[PDB]
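Comments concern the structure below.
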Amino acid sequence: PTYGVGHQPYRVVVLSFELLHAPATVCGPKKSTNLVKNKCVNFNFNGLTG
Amino acid sequence: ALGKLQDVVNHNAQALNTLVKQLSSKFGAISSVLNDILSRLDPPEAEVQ
C-alpha cells in the first residue's frame, strides 16, 4: 500500500462481445412494442434499426 | 449475330450491378451498414466511420 500510483494493484475486467453475426441472447432494457404489418415504420429488431 | 446490341445492354447492366455490389464494401470501416454504425458508435467516431 505504501507505493504511489503506477505500481498499485489494479483489477481489470474485459467485456467481450460480438456484433450481429449470431442470434443474440443478452439484450438491453428496451421494451418490446407490438408489430404492425404493411405500413412504413422505423423498426429496431435486436439492435438492427431500419 | 446480335452481339453488339446485347453487349451494350450487358455492359450497362453489369455497371449497375457492380455499383450496387460496391455498397457491401466496408472501405476500411467497422461495418458496411450505416444504421449499425449509428446504432453502435458515438458521433465523434461514427462521423469518422
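Using the numbering of Swiss-Prot, the residues shown for chain B are 944-992, in order.
The header says electron microscopy, 2.8 Å.
Each Cβ is built from the backbone N, Cα and C atoms, and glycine gets one as well.
According to Swiss-Prot, the protein carries these features:
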type	residues	note
VARIANT	B:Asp950 to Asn	In strain: Delta/B.1.617.2, Mu/B.1.621
VARIANT	B:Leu981 to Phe	In strain: Omicron/BA.1
VARIANT	B:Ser982 to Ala	In strain: Alpha/B.1.1.7
Number of Cβ atoms other than its own within 10 Å, given for B:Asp950 (variant position): 10
Variant positions compared (B:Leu981, B:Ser982) - the one with the fewest other Cβ atoms within 10 Å: B:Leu981
